[PDB]
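To keep things clear, I will list the structure first and then write my remarks on it.
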Amino acid sequence: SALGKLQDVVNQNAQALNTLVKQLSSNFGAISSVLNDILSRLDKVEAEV
Amino acid sequence: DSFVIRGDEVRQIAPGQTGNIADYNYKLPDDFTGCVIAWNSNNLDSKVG
């Protein structure tokens, strides 16, 4: 508990990077978050949107 | 660019399209700047048998 500051700094970075990675799975109002899946399902124009 | 077409394939005459014309007879680029103009000719271009 004396070293809390340093562990906190690593924890903040590992948290930020893990959430940054986790956002790749999110869908953002799109049909899918798998990129090549979108390219397989759709019209080129729909896939561009 | 000028030709005669069957009515079913008129929708292939657009950017991003696929189907026998876009595949094998006439093809647009996806960033086509232009107009697509057509008129039925089942009097001029058509005969019994």
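Chain B is numbered as in Swiss-Prot; the shown residues are, in order, 398-446.
Per the header of the entry, the method used was electron microscopy, 4.1 Å.
The backbone N, Cα and C atoms fix where each Cβ goes, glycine too.
In Swiss-Prot, a natural variant is listed as B:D405 to N, annotated with the note In strain: Omicron/BA.2, Omicron/BA.2.12.1, Omicron/BA.2.75, Omicron/BA.4, Omicron/BA.5, Omicron/BQ.1.1, Omicron/XBB.1.5, Omicron/EG.5.1; complete loss of interaction with host integrins. Of all Cβ atoms in the protein chains displayed, 10 besides its own lie within 10 Å of the Cβ of B:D405 (variant position).
DSSP classifies B:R408 (variant position) as helix under the three-state reduction. Sequence-distant contacts of B:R408 (variant position), defined as residues of its own chain at least six apart whose C-beta falls under 8 angstroms from its C-beta, comprise B:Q414. Per Swiss-Prot, natural variant B:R408 to S is noted as: In strain: Omicron/BA.2, Omicron/BA.2.12.1, Omicron/BA.2.75, Omicron/BA.4, Omicron/BA.5, Omicron/BQ.1.1, Omicron/XBB.1.5, Omicron/EG.5.1.
Swiss-Prot documents B:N440 to K as a naturally occurring variant and attaches the note In strain: Omicron/BA.1, Omicron/BA.2, Omicron/BA.2.12.1, Omicron/BA.2.75, Omicron/BA.4, Omicron/BA.5, Omicron/BQ.1.1, Omicron/XBB.1.5, Omicron/EG.5.1. Cβ contacts within 10 Å of B:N440 (variant position), excluding its own Cβ and spanning all protein chains shown: 6. According to DSSP, B:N440 (variant position) is assigned to coil rather than to any helix or strand.
Record note (Swiss-Prot) on the natural variant B:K444 to T: In strain: Omicron/BQ.1.1.
For B:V445 (variant position), no same-chain residue 6+ apart in sequence has a C-beta under 8 angstroms from its C-beta. Looking at Swiss-Prot, the entry for natural variant B:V445 to P says: In strain: Omicron/XBB.1.5, Omicron/EG.5.1.
In Swiss-Prot, a natural variant is listed as B:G446 to S, annotated with the note In strain: Omicron/BA.1, Omicron/BA.2.75, Omicron/XBB.1.5, Omicron/EG.5.1. The C-beta environment of B:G446 (variant position), restricted to residues of the same chain at least 6 apart in sequence and closer than 8 Å, is empty.
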Cβ neighbour count (within 10 Å, all chains shown) around B:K444 (variant position)
4
